[PDB]
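Right, one structure below, let's go through it.
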Amino acid sequence: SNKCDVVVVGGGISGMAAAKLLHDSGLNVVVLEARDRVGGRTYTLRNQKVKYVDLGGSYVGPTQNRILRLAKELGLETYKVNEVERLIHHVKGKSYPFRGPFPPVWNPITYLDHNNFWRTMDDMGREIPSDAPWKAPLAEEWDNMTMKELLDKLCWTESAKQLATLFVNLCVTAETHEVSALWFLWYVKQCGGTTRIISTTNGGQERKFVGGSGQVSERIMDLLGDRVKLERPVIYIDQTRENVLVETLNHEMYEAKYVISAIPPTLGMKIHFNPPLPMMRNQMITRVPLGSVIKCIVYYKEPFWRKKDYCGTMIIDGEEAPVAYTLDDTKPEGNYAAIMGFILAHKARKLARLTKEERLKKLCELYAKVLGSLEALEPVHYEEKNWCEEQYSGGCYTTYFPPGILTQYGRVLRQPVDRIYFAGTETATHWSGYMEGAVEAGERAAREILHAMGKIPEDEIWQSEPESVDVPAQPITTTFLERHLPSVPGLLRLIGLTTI
Amino acid sequence: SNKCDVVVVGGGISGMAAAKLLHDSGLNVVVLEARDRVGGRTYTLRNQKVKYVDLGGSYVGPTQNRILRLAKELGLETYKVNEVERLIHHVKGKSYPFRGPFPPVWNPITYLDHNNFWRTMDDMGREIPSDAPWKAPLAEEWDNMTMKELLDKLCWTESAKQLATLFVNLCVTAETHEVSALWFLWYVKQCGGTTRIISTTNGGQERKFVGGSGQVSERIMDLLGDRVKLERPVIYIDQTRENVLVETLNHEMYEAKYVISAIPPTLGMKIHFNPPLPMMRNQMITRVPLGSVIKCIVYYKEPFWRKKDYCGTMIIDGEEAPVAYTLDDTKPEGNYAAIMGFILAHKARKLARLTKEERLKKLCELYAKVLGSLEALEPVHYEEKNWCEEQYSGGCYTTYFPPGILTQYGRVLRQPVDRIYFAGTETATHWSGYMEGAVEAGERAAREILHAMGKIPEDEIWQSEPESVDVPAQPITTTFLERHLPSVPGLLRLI
Ligand SMILES: *Cc1cc2c(cc1C)nc1c(=O)[nH]c(=O)nc-1n2C[C@H](O)[C@H](O)[C@H](O)COP(=O)(O)OP(=O)(O)OC[C@H]1O[C@@H](n2cnc3c(N)ncnc32)[C@H](O)[C@@H]1O
Ligand SMILES: *Cc1cc2c(cc1C)nc1c(=O)[nH]c(=O)nc-1n2C[C@H](O)[C@H](O)[C@H](O)COP(=O)(O)OP(=O)(O)OC[C@H]1O[C@@H](n2cnc3c(N)ncnc32)[C@H](O)[C@@H]1O
Ligand SMILES: O=C(/C=C/c1ccc([N+](=O)[O-])cc1)c1cccc(C(F)(F)F)c1
Ligand SMILES: O=C(/C=C/c1ccc([N+](=O)[O-])cc1)c1cccc(C(F)(F)F)c1
C-alpha cells in the first residue's frame, strides 16, 4: 500500500482546496481522481476556434470571497460579464428590453403579485438557518410541499407564476414539482437572497476567470505534483483496522489516517464500505439526485446584438424555447463573439435525442426571433456539454432535495463517519452548489481533520473570510414601496374591509 | 477469467428465478451475490425460540401465480394467515372490532368520503396501463403531484385523510409527500386494485410459506451448487470487447455472452460501467430510492387475542403509535404464538435510535392497549430487522418514485444496455414490489436473452401463468351503493 496522512477522494475544486490546505499545513496528502483530468464540474475546453471556453462552472461574483482569494493566490484574474446594454424578457412570443436585475411589469395587480413573490421568498428565507435548515420553525410544513405547490399558493397571477417557474428551473436545473420548498428557500437564502442570486452586476453572474475556471484545479495539481493520481476511481473504503484502506478500480491500495470524501453525495454509492455506512447515510445517498442541464455556446463573427443596444442577456419564457437563459460569452478583448445558453431540466432530457447540428439550428432560430436579428442564423462555431451523461458527476449544477428529504436526512450530510470527513459544495453553508461553496467545504473538512489530530483548536474549524478588495459587494437594499405594498390577497382584504 | 454463457448479478428471488430458467434451458450460468447468503429482501432466521421467522418478505396470495408455481416446484407448501376472528381499528385511543377488509364508519358524511376515496383510487387506476404508466392520459398531471396533494383534494374529512395516509405508508413504506400520485396509483392498480392489495382473505396477505420464504432462494442455490458465488459484490462491468467482463470486489473476473442485473435499480450505482451508461439510465439510478421499515415480531406463550374473538390484525391510527399495522404470526399448529408489526416510513427513522429492548417495551404497551390485555406485557421472545441499514438492499419493501420521475425516466427501467438485461421486482408489470414480481421479471429477463440467442421467438418473451389450483382467486365485487353513492362535494352540488 501507498501510505499518507490523508486520502482525498475527488479532484474537483473542493478536494483540491482541501488537499492544498493540508499540504500547506505540512501533511502528506494524496488525491484520488476518477477522470483523466482534475476540475470535476468545472471544465475549460481549449482549441483554436474558441481559444478557451468554460463548459461547466464559470461565473463568480461579490460575496464569493473564498473562491476569489484562492484564485488570486494561484495568479488568476477576473473580468466582468457584458451588462452594458439592455437585457431582454421574451414572453408570449415578443421581446421586452429592460434595465435592472428584475424584468419589470406595468399592470398594477401584476406589479403587486411580482413584488410580493420576491419579497416572500426572502421573508421565508430569513426563518431558515444557513447551517441547519431543518431547524426552521415550519421546516416540516415547508419540506412536505414542492415548489410547484408553494407557487400555486403564492402567485395570484399567471405572469408571476411563469417567471417564478423559470427562476426555479434556472437556479437549480430542476422542475418546480421535483424539489422541496424548504430546500429551495434554503438554497436561495444561503446565496444572500433573490437579488444576489439573480443578478449579473452586483450578483452571482458578475464575472468570469481570464483563461477559464479549470485553471483553479489545474494550478493546485501543479503545486501538489505527483500527489494527484488521475484515472483512480475509488471502489472500496475499509475502516476496520488501525489505518483506513482506500482501494481504486485499477487495483491500487492507499493507507491513511483519515479520508475526505469530496464527491457529490449520491456518488458515494459507487464506493463499497466496510463496515457498512450507518443507516441514515446509507439511505440519504439514494435520495439526493443532481439536476439536468446542457450548456451551449454559439459563436458569431461579431457581437452584433450590442449594435441593437442588447447586452446579450435573454430571459425566455415558453415550452417551445429550448433555452430559457443566455449571457454574452464574448472574450474581454471583444473577439470570439459568443452567446452562452442553458437548456434546463426536462428540456435537457427532451432535446438530448437531437444531433449537435439539430440543437445548433434550434438555438440560432430562437436567438434570431428574440434579438429580431437575421445575423443570429449565421454562426461560425458551436460547443456544448450535456452534464446528464457524466458517470462521475451525475448532473449539474448541483444536488437537489425532493420533498421530505432535507428534514429527515439533512443532519447527516456533513456528519463524519469514523475517520471519513465530507467536503464538496453540497456540504457548504454559503453558496452551496457553486465553486465558492466547494472551497468553503474543502477547507472546513481539512480543518476538521487538523482538529482531530490536535493541530488546531475547535473554534478554528469554521473560519470567516475577509472581503475581496477586487470585487466589493454592494449591499442588497429595498424601497419603502417594495417593503410595504400589499399582496393581491392583502389588497382584497383591504377592499372587503372598506366596503363594510 | 471464469467463462460462462450468462452472469446474473444478485441472488435474490429475481436473480435465482432467471438463473434457474437459463440453467434448465442448458446454458452455463453464474450467480454473483454480494452477501454471505442468498434471498436478498427475503431472510428467514431459524433458532429454537421461533423455529423459523420471516424478517423480510413473507406473504403470498391469490393472483400471485408465478411465486406459487416456483415454490411448489421446489417442494414448498403454504398455510393461511389467521383471519378467523375480528380485526381491530384503533381510533382516538379506542378499539373498534370489525369484519371484512375495509374498516367501517358510522357518520354518514364520513361514510360518503371514505367510500369515494377507495372508489376514486380504482377509477384512476383503470386509466393507467400496467406495462406503461407514463402512457396514462393524465400521466404528467398525476406524476407532478404527490399523494399528499391528491389526498388534500379528494378527502373532505380528516377521518378519510388519516386512513388514506396509513394506506400509503403501509403499501409503500413512504410518506404521502415523498411519492408521485401517478406512481402510487399505478402500484395499486398493478396488484389488482384496492381490495386485492389490502385484503388478507382473498388478497396479498392470505398465506405464508411453511418453513419461511427464504427457502425459495436457498433451494434454487441447492440446485445450482457452486454456480452461486457468495461474497462476490460486483464493482465493474466492461462491454467494450467480444465478451462481457464482470469484476468482483474480491478480485475475480467473469466472462459471459450476456448479463442479467437482478438488483434494485439504485444499487446499479455501486457498479462502475465501461463504456458509461446512456444519459437517461445514468440519471435514473440516482432518482429511485427504497422505502423505510422495521419488521418486528413479539412472541407470547399463547395466541391470547383469539380468546377475545380478535384475529391479531390491528390497524392503528395516529402519530404516537410506533406500529400502524399488525398480523397474527402464530405457526399453523397454534404454537410459537406471535404478533408481527411494521414500524413504517418516518417512524422507522425516528425509532431506530432506541435499543432493541426499548422498542420491545413500546410495542408491548401499544398491543396491551389495543388488544385490551395485560398478557401483551409478558413477551417470551423478540426478533426485529431494520431494512434501512442494508448496504445491498437500500431499504424495503421496494423502490418508490418521487414526483416527476416516472414520466421522465420510467421507460428506461427495463430497457437493455447492449448485452445487460434488467430483472428485479421493480421491472415487473404485476405485483411489482413483491416476490411475485421478482419471479415475473427474472423469467422475462432470462427469455429476452434466449430470444437474443435465437432460441425462442419474440412472442415467448412475455408468458402468461396458469391459475394456482391450491390458491384460487375469488372475484373482487362491489355493491350498487358503493358504485353510486355521491362524494361529499357530489352531495353538496345536489344542494
Ligand atoms: C456543470 C455546471 C456546473 C456549474 C455551472 C454550470 C454547469 C453546466 N455554473 C456555475 C457557475 O457559473 N458558477 C459556479 O460557481 N458554479 C457553477 N456550477 C457548479 C460548480 O461547477 C460546482 O459547484 C463545483 O465545481 C463543485 O465542486 P466539487 O469539488 O464540490 O465537486 P466536483 O466538481 O463534482 O468534483 C468531484 C470530483 O470527484 C471525482 N469523483 C467522483 N467519483 C469518484 C470516485 N469514486 N473516485 C474518485 N473520484 C471521484 C469527479 O471525477 C470530480 O473530479
Ligand atoms: C424487506 C421487506 C420486503 C418485503 C416485505 C417486508 C419487508 C420488511 N413484505 C413482503 C411480503 O410480505 N410479500 C412479498 O411478496 N414481498 C414483500 N417484500 C418485498 C420482497 O421481499 C421483494 O419484492 C423481493 O424479495 C425482491 O426480490 P429481488 O430479487 O427483486 O431483489 P432482492 O431481494 O433485493 O435481491 C437482490 C440481490 O442482489 C444482491 N446485490 C446487490 N448489489 C449487488 C452487487 N453489487 N453485486 C452482487 N450482488 C448484489 C443483494 O445482496 C440481493 O441478494
Ligand atoms: O435566477 C436567475 C439566474 C440564476 C442563475 C443561477 C446560477 C447560474 N449558474 O450557476 O451559472 C446562472 C444563473 C435569474 C436571472 C435573471 C432573471 C431572473 C428572473 F427574475 F426570474 F427573471 C432570474
Ligand atoms: O394497505 C393495507 C395493507 C397493505 C400491505 C401491503 C404489503 C404488505 N407486505 O408487503 O407485507 C403488507 C400489507 C391495508 C390493510 C388493511 C387495512 C387498510 C386500511 F384500510 F387502510 F386501513 C390497509
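Following Swiss-Prot, chain A residues are numbered 2-501, in order.
Header lists the method as X-ray crystallography, 1.8 Å.
Just so you know, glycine gets a Cβ as well, placed from its N, Cα and C.
Noted in Swiss-Prot for the protein shown:
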MUTAGEN   A:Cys5 to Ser  No loss of activity
MUTAGEN   A:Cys156 to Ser  Complete loss of activity
MUTAGEN   A:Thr158 to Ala  Dramatic loss of activity
MUTAGEN   A:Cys172 to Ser  No loss of activity
MUTAGEN   A:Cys365 to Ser  Complete loss of activity
MUTAGEN   A:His382 to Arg  Significant loss of activity
MUTAGEN   A:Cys389 to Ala  Complete loss of activity
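Counting only same-chain residues at least 6 apart in sequence, those with a Cβ under 8 Å from the Cβ of A:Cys156 (mutagenesis position) are A:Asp114, A:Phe118, A:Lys162, A:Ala165. Here A:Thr158 (mutagenesis position) is positioned 31 angstrom away from A:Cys365 (mutagenesis position), judged by their C-alpha atoms. Neighbour counts were taken as the number of other C-beta atoms within 10 angstroms of each residue's C-beta; across the mutagenesis positions A:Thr158, A:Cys172, A:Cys365, A:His382, A:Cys389, the minimum falls on A:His382. Considering only the mutagenesis positions A:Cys5, A:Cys172, A:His382, A:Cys389, A:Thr158 (mutagenesis position) has A:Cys172 as its nearest partner by CA-CA distance. Straight-line distance linking the Cα atoms of A:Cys172 (mutagenesis position) and A:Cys389 (mutagenesis position), rounded to a whole number, equals 16 Å. Under DSSP, A:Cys389 (mutagenesis position) is assigned to a helix (H, G or I) in the three-state scheme. Those mutagenesis positions from A:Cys156, A:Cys365, A:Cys389 lying by chain B, with Cβ under 8 Å from one of its Cβ atoms, are A:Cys389. Within 10 Å of the C-beta of A:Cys5 (mutagenesis position) there are 20 other C-beta atoms, taking all protein chains into account. Comparing A:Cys5 (mutagenesis position) with A:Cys389 (mutagenesis position), their Cα atoms are 34 Å apart once rounded. Here the CA atom of A:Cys389 (mutagenesis position) lies 23 Å from the CA atom of A:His382 (mutagenesis position). The DSSP secondary structure for A:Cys365 (mutagenesis position) is helix. DSSP assigns A:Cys5 (mutagenesis position) to coil, not to a helix or a strand. Proximity to ligand 3 at the level of Cβ atoms, with a cut-off under 6 angstroms, picks out A:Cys172 from the mutagenesis positions A:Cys156, A:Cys172, A:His382. Secondary structure from DSSP puts A:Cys172 (mutagenesis position) in a helix.
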